[PDB]
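Here is the structure we will look at.
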Amino acid sequence: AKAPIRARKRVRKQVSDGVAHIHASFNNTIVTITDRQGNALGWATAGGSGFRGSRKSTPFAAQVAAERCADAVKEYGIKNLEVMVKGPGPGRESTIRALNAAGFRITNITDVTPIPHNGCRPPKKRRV
Amino acid sequence: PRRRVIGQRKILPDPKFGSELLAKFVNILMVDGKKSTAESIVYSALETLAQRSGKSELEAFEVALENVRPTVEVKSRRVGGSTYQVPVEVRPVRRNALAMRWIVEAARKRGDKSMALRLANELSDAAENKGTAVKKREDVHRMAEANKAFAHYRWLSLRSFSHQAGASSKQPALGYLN
Amino acid sequence: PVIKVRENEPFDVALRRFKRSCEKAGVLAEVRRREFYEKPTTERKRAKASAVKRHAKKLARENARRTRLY
RNA sequence: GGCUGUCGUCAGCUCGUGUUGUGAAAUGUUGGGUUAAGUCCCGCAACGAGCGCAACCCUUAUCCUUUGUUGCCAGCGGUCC
RNA sequence: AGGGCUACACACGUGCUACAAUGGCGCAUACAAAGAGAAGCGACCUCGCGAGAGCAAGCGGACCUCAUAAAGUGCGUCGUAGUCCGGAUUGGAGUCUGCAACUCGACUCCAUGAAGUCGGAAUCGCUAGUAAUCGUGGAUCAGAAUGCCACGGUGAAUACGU
RNA sequence: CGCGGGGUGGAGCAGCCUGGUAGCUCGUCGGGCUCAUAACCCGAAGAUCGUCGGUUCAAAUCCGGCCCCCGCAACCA
RNA sequence: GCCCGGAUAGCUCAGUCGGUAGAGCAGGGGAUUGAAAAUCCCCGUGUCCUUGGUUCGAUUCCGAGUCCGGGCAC
RNA sequence: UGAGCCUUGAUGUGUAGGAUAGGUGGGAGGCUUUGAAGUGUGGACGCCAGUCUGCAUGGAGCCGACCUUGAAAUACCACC
């Protein structure tokens, strides 16, 4: 007779609020949830969400990474979020939009992107 | 190319029913100019379908088209380097035409005895979600689902917009600037 | 950015281009190239050219008035 | 020589005269808008014009008019209908 | 005068007819335009399986004749089997035009009856009375038309967008 | 001297272990795209397995002889 | 000659506590591009090795033997 | 913090079934300061609403026993 409801085995840790980091780049976007005190609570990515090819660097693929990730942290009973945004890729703002539409409350959309003060020499790519 | 947008010649309503959509259906069934032949093959098919099940004659016909209607279709705008298709909403008129066309394509290659049995089965199967043109709608929906949108000249669309004083915004779209 | 100091709830009108300190549109000049050390003499010293484009517009109003362009 | 195919029914191609350039040459024939069109309007050191586009031409689409057989038959008469 | 261009190992362009059931076969039945015709077209008549025959009216072109419009409509029939599909081939008999149809004609009929199950790479024509498809006439022409030239029947997909 | 390996469609290679089986990449020829060649695409053709014999129902294959190509060996005082 | 441990889609593995035949890649067709490289799609196949046995039924759960792979033997 | 040995407590969601089917014998029921039950509050909880149940409250029956369905039937004590 029985045909199932519960999505996973019973919740673990349980921290109520967390930080997310979206590393968006030209080839792929990675969304990683953490604790305030620095601990990965789970991740998912565009490439791991089954896109590959040119689809891997698209706002639509970025969204579907975020919703997949949102499932992985349900085991932690999280409700509130802050989000760090990181890099020049597409999906950069579109990933956030998927997190608020996941039912999460987002505290700050802090773009962090790491900028040399002139610093180390870039590669010279696309050459003539 | 093409200066002027105009089209659509106007069809005469069906003689038995007074209906426009059946009269369009008999055209897309029509080989080699024979309208009076296509008429009979359609009516004998339609009556086979409505006797099989349908309190109204056009009941089971209308739901036949409803299950094979394709919501979105895959178009190519040529980025090059292997394009990969772009979904577009299929306009309701072009929705009807794709849907009617596919049932008849399937009927024409059934190979059973007479187009009236071939057609009646292919409507019968697609009314009840197991036909040859159910499958082709489902296959088109699979290719449309996988290729959920992406598009090109994104950089050029924003700068061609800036050259006409057009806003700081861009999004995936077809055959034209974004 | 969407901006983190606007007031903290998600309000989705904010246009990220109309909300950028600097990010993207110059800031990542430093990636997938080194702008070869005085490549800027031909990349960036086209300042005269864009100052000319402003001069040209400021001229073109006046010539249209005396010629009666409409 | 005649003639014809083709680029192409693409819509362009150029003369006089005036002017600017040492000169080949440009100008007009470029600009603004519009069209099937160098089409038409506006506006200028270019002003005028010719070939070309359009037009006339035939044909078809109505309707009037006149004709009225070897065509026609609504009424009409006769009727083998 | 006879031979030749009309050969054949093969390769290619153009078109026809087909591979079928929206059909082929049979019988009954419907409504066109446009043209040609006194070197010609030729009814009615009786004869021939038929192509054709002879006998003979008529026509100068809205009149007579080529000329039975075909697909379509009706009804029956066949059952996915290279077949009641396809008819290429070849035998045999036969007709006509003309001096003569062997090389090098067209057509009738009996018989027979191939490849062909929608075609690799490639690829072309079209925007609406169009394409597709069905028949009809004509120029040349004693005799050879799938071609070319024209006429009318039935009559579509779709064109968002550049 | 001697010993062991080799002799395949026009080229280079595979299959060679008591066996019946011909494959790959080039080149070739026909068709296609292109103004035309190149390339690119599709189709096809091409070896009676060096040569002679023997064993075998059957041999490129196993066995024997000869010619041809290669590797090693042909010393010791 | 023992103890081990494996024997399935063509392959490796595996949904397979007995009530219940799959993931990854392989070949065909469709859908697109300077055919392709490359997306996306729908089929891919097994009496789980041959025999015993528990049982309400069980391949696997308990067992005997063939072949592969790993030890100690001699 | 692994493991063994071992002390007490426990889950087994098939097909049909009200639900409860770890293998299997006993067995017609167990009544300290009751054994109630039952609605309610939380916890564990997984082939999802299906078991056990701290405990507020209640001192006013679980439930088999041929009560029924099913190869096996349940309560309740052993066995592992």
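Shown for chain B, in order and in Swiss-Prot numbering: 2-179.
Positions of Cβ are set from backbone N, Cα and C atoms, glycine also.
According to Swiss-Prot, the mutagenesis experiment B:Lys36 to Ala or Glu carries the annotation: Defective in ribosome assembly. Contacts of B:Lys36 (mutagenesis position) defined by a Cβ separation under 8 A and a same-chain sequence distance of 6+ are given as B:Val27, B:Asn28, in order along the sequence.
For B:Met116 (mutagenesis position), applying a Cβ distance below 8 Å and a minimum sequence separation of six or more within one chain yields B:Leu30, B:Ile42, B:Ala46, B:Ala108, B:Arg109. B:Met116 to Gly appears in Swiss-Prot as a mutagenesis experiment; the accompanying note says: Significantly decreases affinity for its own mRNA.
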